[PDB]
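Visitor: This structure is in structure tokens; I'll ask about it shortly.
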Amino acid sequence: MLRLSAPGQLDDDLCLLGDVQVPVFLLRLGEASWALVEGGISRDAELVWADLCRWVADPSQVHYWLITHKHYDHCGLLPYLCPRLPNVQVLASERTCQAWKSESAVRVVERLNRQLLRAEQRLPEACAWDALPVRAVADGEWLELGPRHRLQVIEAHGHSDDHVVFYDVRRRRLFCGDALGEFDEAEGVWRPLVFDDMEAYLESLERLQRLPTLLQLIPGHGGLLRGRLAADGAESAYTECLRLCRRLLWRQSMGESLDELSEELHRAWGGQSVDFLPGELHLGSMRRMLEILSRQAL
Amino acid sequence: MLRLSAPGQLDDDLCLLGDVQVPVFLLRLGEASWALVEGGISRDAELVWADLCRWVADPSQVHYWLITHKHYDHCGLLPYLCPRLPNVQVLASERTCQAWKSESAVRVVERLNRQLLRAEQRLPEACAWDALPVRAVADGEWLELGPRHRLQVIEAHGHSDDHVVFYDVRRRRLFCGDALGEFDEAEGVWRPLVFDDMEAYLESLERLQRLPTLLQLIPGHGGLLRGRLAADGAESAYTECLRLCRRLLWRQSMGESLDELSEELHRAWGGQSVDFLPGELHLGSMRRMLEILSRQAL
Amino acid sequence: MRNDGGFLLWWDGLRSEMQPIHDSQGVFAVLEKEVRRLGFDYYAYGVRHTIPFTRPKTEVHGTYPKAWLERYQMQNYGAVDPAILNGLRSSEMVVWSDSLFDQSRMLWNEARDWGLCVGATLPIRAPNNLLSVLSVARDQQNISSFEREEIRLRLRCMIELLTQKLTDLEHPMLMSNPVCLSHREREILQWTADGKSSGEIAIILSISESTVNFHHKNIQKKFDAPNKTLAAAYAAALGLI
Amino acid sequence: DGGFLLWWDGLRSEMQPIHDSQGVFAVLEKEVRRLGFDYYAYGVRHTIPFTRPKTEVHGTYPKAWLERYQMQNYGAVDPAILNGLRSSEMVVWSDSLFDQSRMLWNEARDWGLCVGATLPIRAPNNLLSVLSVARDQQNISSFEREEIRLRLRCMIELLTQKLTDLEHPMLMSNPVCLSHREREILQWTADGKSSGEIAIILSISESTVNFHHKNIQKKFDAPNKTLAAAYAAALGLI
DNA sequence: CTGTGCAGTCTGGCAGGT
DNA sequence: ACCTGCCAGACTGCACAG
Ligand SMILES: O=C(CCCOc1cccc(Br)c1)N[C@H]1CCSC1=O
Ligand SMILES: O=C(CCCOc1cccc(Br)c1)N[C@H]1CCSC1=O
């Protein structure tokens, strides 16, 4: 199988926690070591930690948490587990650290995540964002997470201001989060997402291509991938961004208004992603996306 | 205007005739020498001739007819207009000519042509397919149509076993026909159309792409294309063929049979084709297409 | 041209990153960065001269621990190494194996002892006839056959650009006995290499025998040699003729 | 997964079961036509005969242009081959590069070889190989140049090795067979020393070293030891 | 298979001019 | 920059004994 999508063990030293649509990835660094990856959303907290107890004897064996994104997709789980874990370094991009430090962004992220909760659950006690146990990482910093983990951080700007991607050199694994976009559940082809810049996004995808052939490509939506498509995932996301550029430019030349394509594209794509993202914000988000595409890269 | 669609004075030396969906192109290659391209479908004959008399002072002045391949959708007008154009000369690849000389694969052609005739339309007097004048042309042959235009034949196989395309070095247009495949005006992106050999088709598109930056581009449907889409039109066909291959292999991995994908493609895409293709036969066309891709891709 | 992307895009990116660097340590630093990004711990670029025939000196730089470099330069394992000599045999990349170094096992015991067990080495003959090798190494995870071709092409691109710029920056590594024979001394040394004696070469050139003898003396002192066999052999080896 | 790596692995796999030169050049012709250029060629500058460095060549050009080389012998005068002797990068065909010998360029333009590339490479046994490719129109852009570089360097590597496996008459030099002692004594005397000094260091009489020298003399058909040492250094067999 | 042979062409190295 | 004769030196294609 290609989309190794189920929870539990995935590879020799990799397990998926919680729901696949917003995964929380765990790495076996050694004998009494662990390291979460990709973060999570706020609603799944009592789920995700409850799965952690299956794969970890006791939570202290974690040492590092890798976060790849600023948005609500993956920062939501952080304040609701860090008090439980006695110690973990929330390794994340330097520009994202200022985002957590600011009071403005946390309002948006926490309110948006609280919108996603079920009618029952209230979250447990959680520390303020400023007191996160965080250590920034710049471009190219060699994260010696363990004996069998030499990960390189690459700053894949464009999808957000700050989106970094982690790449295990030894197993040719790559947690890209949303940089490659969003792997479509059904139709297979990649799905671009650019929300804050376009010209930098193609540069990031070029650097992702420049990384060697990928045994395992891992986005932050839809679980792990393997095989032929994961190898040229970097090329295909670039190509899909150009395809959406062509679609928007053709529609603009034909004279159909901007938002009508956004509504049609929302109707096309939002169904698989409904369970983490209410549609009213989905429309505005992809409206912003098509606005950036219309602005840049003729 | 990026895609000139309506018929008339398309360019200083060229005029589209007939329906835009299945057009025939007139080349004004001299004061005393014109020529035809892409000989269309049978039913539009009494339209096309009725259109042709707007331009020609005398029909005998016409000399050259250019034909792309043996499929019925582009060769319908020959037996109904070649006898009445006494000085016509038909150019095509030899593999086309062998097919026309063969009795087989002709009764099917006239049947499908007949099968599209909007209501009571008896056609005009039709000559047999073998007797009409043809001088087949090989790969790379330089064509002296007239002093201005010097077309070039490129052996662009893959849409069919005999397909060729007609390139001019002077003004950098290219009568593609279906080498690139159909153009989706609603979605603004090219359409793969493979019916014999994927492996030949992709390298044919590579040979198309290595040509200079095309100023203009004329597929066999959708009329003339102008500007930016002329240049990367070769690249987009390559892109779309690999895209649809990815979709086929992905759904095969998921477990959906080709029959689901054929229905999906039909309902998604047959809107352009409703005028000049049976819908039921269009489904079988996608079945043959996707079966060929399933066999030859990886 | 934006149809395959991939490896060609990587090559253009590495060339752009490599070009403006002008400090040699910077060049090795970026190479070290690249070979870390492939998943291999250590690298080593070595150059085998052919100047001293009896004991061909082999100048090497890289990042293995410094006492192991001392083990090389004291015990002189460069000549006995068959990883370097594989370039002379053929231009094939060769992964490391216990079978490969059956000729010399002390090297393999020391290497496997000293934190190098898995690795490979790509030879190449530089255009000036100085056989160069680029080796890469790691501890665990034996090289998979699926991996090997990508390492092969990437190492070949790396060593091509590397030896190009190390030629450009005139490193100590590749400087030969610097000799610049002009046209006539190049011709006469060439003809001496062709075995014609002084009389034959003189009469075909119609130049006096003692004059060409003095030209041989100039060539002699230029290489600091006692006998013309040295002149002919070295001129052949270094490509001066 | 498609793309370059999977274009190199498949090409090597298709190369493996071949056992004849016609198949090798047939797959080269197919692959270069896939690349885009019309004609190919593979040249080999041997370094063995110093006064007249013999050059072998095989390709698909006009046969009379090959005859033009045999009648007039532009192998030595070719800058395209000669660039391999100095440097290792690809050289792109242009009027400036052939400016040393414009007569070759004049005939090449006349005979319909307008554009091309020519990659050199040192074969492992010290013997310059080069593979060149050409077409009639479309001067090589900077965008296509590097793709040409990678492909024309994966095929020249594999093809030089492949004809070395089939013992093609082009690549292989005159057969050479020296004992370990014969190679060792020739290596020692290749460094300029009298036979007496050699006899002292090897702890063997002067008669034996003169005997082995006579053996190498008869092997190389030499008139003087300098010839033997020079050819020994050139062939890279000491 | 390798030490010893004078006889003899091959040829380092200035002496002295060009 | 490239020139014309010598003084032995370090050997040269066979020598056949060891
Ligand atoms: O051939 C090579 C490259 C040349 C030597 O590399 C070295 C060795 C010691 C210190 C340094 Br720095 C580099 N490596 C192989 C041969 C034996 S094991 C190994 O690493
Ligand atoms: O030798 C070459 C490249 C290969 C030419 O192709 C051939 C064809 C026949 C015999 C030989 Br040798 C080479 N020269 C280049 C530069 C000037 S013209 C040319 O093709």
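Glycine is treated like the rest: Cβ placed from N, Cα and C.
Annotation source Swiss-Prot lists Fe cation 1 binding site at B:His69, B:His71, B:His159, B:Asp178. The Fe cation 2 binding site annotation in Swiss-Prot covers B:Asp73, B:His74, B:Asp178, B:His221. Swiss-Prot lists B:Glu182 to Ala among its mutagenesis entries, and the accompanying note reads: Strong decrease in kcat with S-(4-nitrobenzoyl)mercaptoethane as substrate.
I'd like these features described in context: how deep, what's nearby, how far apart.
Guide: According to its DSSP assignment, B:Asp178 (Fe cation 1 binding site) is coil. Every protein chain considered, the tally of other Cβ atoms within 10 Å of the Cβ of B:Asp178 (Fe cation 1 binding site) stands at 25.
A simple way to gauge crowding: the CB of B:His74 (Fe cation 2 binding site) has 22 other CB atoms within 10 angstroms, across all the protein chains here.
Cβ-based neighbour count (10 Å, all protein chains) for B:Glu182 (mutagenesis position) stands at 18.
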Visitor: List which of the binding-site residues B:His69, B:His71, B:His159 have their Cα within 10 Å of the Cα of B:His221 (Fe cation 2 binding site), in sequence order.
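Guide: Within 10 Å Cα-Cα: none.
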Visitor: I'd like to confirm something. Which of the recorded positions, B:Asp73, B:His74, B:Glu182, has a Cα closest to the Cα of B:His159 (Fe cation 1 binding site)?
Guide: B:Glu182
Visitor: In sequence order, which same-chain residues at least six apart have a C-beta under 8 angstroms from B:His71 (Fe cation 1 binding site)?
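Guide: Spatial neighbours, sequence-distant, of B:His71 (Fe cation 1 binding site): B:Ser160, B:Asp178.
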Visitor: Neighbour count first, Cβ atoms within 10 Å, every protein chain included; then name which of B:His159, B:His221 tops the list of binding-site residues.
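Guide: The most densely surrounded of these binding-site residues is B:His159.
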Visitor: Hey, how far is B:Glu182 (mutagenesis position) from B:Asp73 (Fe cation 2 binding site), Cα to Cα, in Å?
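Guide: Between the alpha carbons of B:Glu182 (mutagenesis position) and B:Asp73 (Fe cation 2 binding site) there are 12 Å.
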Visitor: What other residues of the same chain, not counting B:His69, B:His71, B:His159, B:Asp178, have a CB atom within 8 A of the CB centroid of the Fe cation 1 site?
Guide: B:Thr68, B:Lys70, B:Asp73, B:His74, B:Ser160, B:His163, B:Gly177, B:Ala179, B:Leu193, B:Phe195, B:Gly220
Visitor: With Cβ-Cβ distance below 8 Å and at least 6 positions apart along the chain, what are the contacts of B:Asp73 (Fe cation 2 binding site)? List them in sequence order.
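Guide: Correct list: B:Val22, B:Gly40, B:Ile41, B:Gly220, B:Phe276, B:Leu277.
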Visitor: How many neighbouring Cβ atoms, not counting its own, are there within 10 Å of the Cβ of B:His69 (Fe cation 1 binding site)?
Guide: 26
